[PDB]
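The next block holds one structure in the form of structure tokens; read it before the comments.
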Amino acid sequence: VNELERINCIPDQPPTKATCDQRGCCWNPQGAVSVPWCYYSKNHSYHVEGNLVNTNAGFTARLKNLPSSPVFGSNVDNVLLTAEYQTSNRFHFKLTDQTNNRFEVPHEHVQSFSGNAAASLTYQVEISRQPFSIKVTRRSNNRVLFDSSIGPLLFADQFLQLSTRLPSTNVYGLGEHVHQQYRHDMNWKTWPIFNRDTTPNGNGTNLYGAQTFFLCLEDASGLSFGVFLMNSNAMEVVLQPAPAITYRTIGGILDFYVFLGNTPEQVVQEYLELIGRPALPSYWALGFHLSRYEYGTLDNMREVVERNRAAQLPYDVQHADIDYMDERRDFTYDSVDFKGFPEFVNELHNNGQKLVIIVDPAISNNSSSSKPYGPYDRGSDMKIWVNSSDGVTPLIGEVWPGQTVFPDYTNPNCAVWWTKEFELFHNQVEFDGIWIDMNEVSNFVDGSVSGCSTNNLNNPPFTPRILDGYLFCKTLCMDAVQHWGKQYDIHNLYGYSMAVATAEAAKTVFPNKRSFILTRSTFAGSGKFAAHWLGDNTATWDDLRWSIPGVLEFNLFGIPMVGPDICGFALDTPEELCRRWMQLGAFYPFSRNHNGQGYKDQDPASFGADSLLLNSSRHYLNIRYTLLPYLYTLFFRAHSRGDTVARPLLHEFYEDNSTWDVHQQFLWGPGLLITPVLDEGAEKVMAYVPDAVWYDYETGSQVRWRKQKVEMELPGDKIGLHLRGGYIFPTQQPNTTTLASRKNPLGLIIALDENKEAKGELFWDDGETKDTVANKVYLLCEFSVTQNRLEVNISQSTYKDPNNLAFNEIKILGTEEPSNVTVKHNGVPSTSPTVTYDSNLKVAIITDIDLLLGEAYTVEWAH
Ligand SMILES: *[C@@H]1O[C@H](CO)[C@@H](O[C@@H]2O[C@H](CO)[C@@H](O)[C@H](O)[C@H]2NC(C)=O)[C@H](O)[C@H]1NC(C)=O
Ligand SMILES: *[C@@H]1O[C@H](CO)[C@@H](O[C@H]2O[C@H](CO)[C@@H](O)[C@H](O)[C@H]2NC(C)=O)[C@H](O)[C@H]1NC(C)=O
Ligand SMILES: [O-]S([O-])([O-])O[C@@H](CO)[C@H](O)C[S@+]1C[C@@H](O)[C@H](O)[C@H]1CO
Ligand SMILES: *[C@@H]1O[C@H](CO)[C@@H](O)[C@H](O)[C@H]1NC(C)=O
């Protein structure tokens, strides 16, 4: 045995020979660090009994256990393998108890498969019988993608395990964690997954969400595949240098999906097709958001709002944290410190801004006849709470307002209660979106106010390496009871179910609008309902650096609208760190400056009306807003096709192995390269310039760099922004809110490639109505440039913006002097455009032009 292939047979304790012998494993302490001293033997697990049986969907096999006696609970003697050739690029297999029904995730989007095995498979599946293994290979080149033969299948009631070899160490995904790097280097590492309120720091613990998907770039040709495990039980994922990955879960079933694609982007598309593509956001939600924990008073909140508006900061959304509530209670505001809250919301709305309020799941149980609490009263009447293990008494915990009960969002009647609570609150306070927090679910006591009973759910035979080492730590008892089942099985689905419910609520509170939902806890598929933020970070340079892989990973997960708390939640932020964080933060898909209780102000204007931080912030936010039609079109593609929005370099440049672990840079879509300074004291960054033509966004000049590391010079007031040759970027003159910006002239930036060609597109709809894509009420155009000619082509035209919008400026990068510029509208010349040329920089700008949005044009020139 090569020691890098050993599968650890004592994951639970320090290795000893007595235990090894007792478990039938192999003993060989003579390895390197982390190499398992005790590991599974070549032949001792399951075997196929009899023949495989062809089915309409695929095949089944009966697997039978070669007798080994109880280690982590009751073992499953007879396992059923069910395999389905669901599509040409998606393989599904599950391992279940032949004789007993077990918990299976009640996912809201994923459906059971009916009908027939797909034609034209890109993959082939091979099963071995003695012992059992399953292998998925790519048909085109026979590359083995999934191969469980490296280790056993373990299948006990509370311990299920399967391993697979991997064809490369280009592995990305898993969550929710702070991985620090984007690529998993595959040296020995265990990642626990169990939704938990915990700090995203350098310790690598389980965090708020549960995301089992990973993507593997097989080679430089771009060929890639992905694996997803549909299991909501506590689990851990073990990486080793074979290279190989092992999934080790303490409940449910092994329900796997394998996705193949020609590019990493196609693997993401295949995954999102299964689990659900992200919601198209409200266009306003792409603006800058400002927030903090404890303004304390409305007067304080208004002062912050007003100084940032005074500074002309692009600034669409104000969040209001639990300090707006009457004693941290949902669906109230503090009639004293937040006296006049309704008038403030009118002021926000009148300035074209939006209000997002925090809502916690936990409901105060403190209600009397003297002092009634309506949400508790109504929730109790409807009987919609999570119950203790008796199945009838609501479970009591403790969160912000004190003792609380917790909504059971898995019960359809709960969402009716939840909706009515929001419709009543909204009559008082006209919020525009909802921030759901503390939904792991997070509890200030362990399990409940009376703790947890000792039993196999609260105290299982095996516990993954979760923070604090008990399942019920800072959450509900594992034997608590909900409509979908016991908390042991569905704990990881609480935040998911809460987002589903909250989205159901938005149907009523915000009729036919998308609104905005931001969630802390997530499961696979939560991006269909909500944005995400990366949680309670800290104002340190480490946190700044760690933000990028977090953003990228959530994009792979189909939650593209993601960002951290810009400047850092915990701690006073240093000015230089906040300045570099706001530069980068202008380019996070979800851009929010948020701050913890007590710390100094970190809103941009608090640094001074004439500070470099404010100046720089406003400069880069105005760039963000200029480019919002490009960003919005990227979200349209994420929603309708499944593309990422914040994208790793390797997704566009996989042919170049220098891009495979770049994590200090990223792209917006295919064309915009963002290079932040992420080091204290630095005025340069060490960056990689991929193999393309690149133009400096601000000046339009073509960089000398191509396919190389560079020291990019970036002074206190600069972040690197380069546009890729071959791409056309739609823009719109910025303003301080998107309500206003969306009325402005549009522009095109044409970044020419080596052949003087470029392509791009623009999606445009009303920016807020739900189902504009489903109901095909939108504009989609395509731009293409070939040497002497720009064509504006209209592929869908069922929305005409009433603001009479037009392209009034075209900037061409990397061009020789155009001359004789002519504009035609469906063939008819022409109106005679002004052209300015910079011969040194090779930039042409065409003005005094009026190309109506939604109309076909040709713009032609000579050299
Ligand atoms: C939690 O306990 C309550 C009782 O406290 C259960 O409420 C039942 O709800 C249905 C209507 O949905 C009624 O028909 C039953 O009569 C209720 N029970 C009683 C005795 O009041 C609720 O079902 C429990 N929840 C779970 C998930 O088991
Ligand atoms: C940005 O939006 C503001 C609204 O906040 C626009 O404000 C002005 O627009 C008109 C001038 O063309 C005035 O007649 C309005 O009264 C005025 N409103 C204000 C400032 O409160 C402004 O034009 C927009 N600017 C850009 C660059 O688009
Ligand atoms: O450390 S402390 O801030 O007190 O509490 C954290 C640990 O439980 C919570 O997650 C903070 S919550 C999440 C944070 O975005 C909100 O601003 C806080 C108030 O709603
Ligand atoms: C790990 O957690 C501890 C608290 O238990 C914290 O003080 C420490 O800073 C963390 N370590 C890292 C590497 O961030």
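FYI, residue positions are counted from 1 along the chain as it appears here.
When the header is checked for method, it gives X-ray crystallography, 2.0 Å.
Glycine is no exception: its Cβ is also placed from the backbone N, Cα and C atoms.
As given in Swiss-Prot:
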- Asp197, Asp321, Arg520, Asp536, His594: acarbose binding site (BINDING)
- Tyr293 to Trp (Swiss-Prot position 385): Decreases alpha-1,4-glucosidase activity toward maltose (MUTAGEN)
- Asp437 to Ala (Swiss-Prot position 529): Loss of alpha-1,4-glucosidase activity toward maltose (MUTAGEN)
- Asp437: active site, nucleophile (ACT_SITE)
- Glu440: active site (ACT_SITE)
Distance filter, Cβ under 6 Å of ligand 3; input recorded positions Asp197, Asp437, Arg520, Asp536; output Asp197, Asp437, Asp536
If we take the residues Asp197, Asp321, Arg520, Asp536, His594 that the record assigns to acarbose, their largest CA-CA distance in Å comes out at 17
Same-chain residues at least 6 apart in sequence with Cβ under 8 Å of the Cβ of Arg520 (acarbose binding site), in sequence order, are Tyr208, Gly209, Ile436, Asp437, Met438, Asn439, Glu440, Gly495, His532, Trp533, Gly535
Rounded Cα distance in angstrom between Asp321 (acarbose binding site) and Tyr293 (mutagenesis position) is 6
Smallest Cα-Cα separation from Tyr293 (mutagenesis position) among the binding-site residues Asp197, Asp536, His594 is shown by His594
Within 10 Å, the Cβ with the most other Cβ atoms among the recorded positions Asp197, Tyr293, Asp321, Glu440, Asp536 is that of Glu440
Taking all protein chains shown into account, the Cβ-based neighbour count within 10 Å for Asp437 (mutagenesis position) is 23
Row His594 (acarbose binding site), column other C-beta within 10 angstroms, all chains, value 24
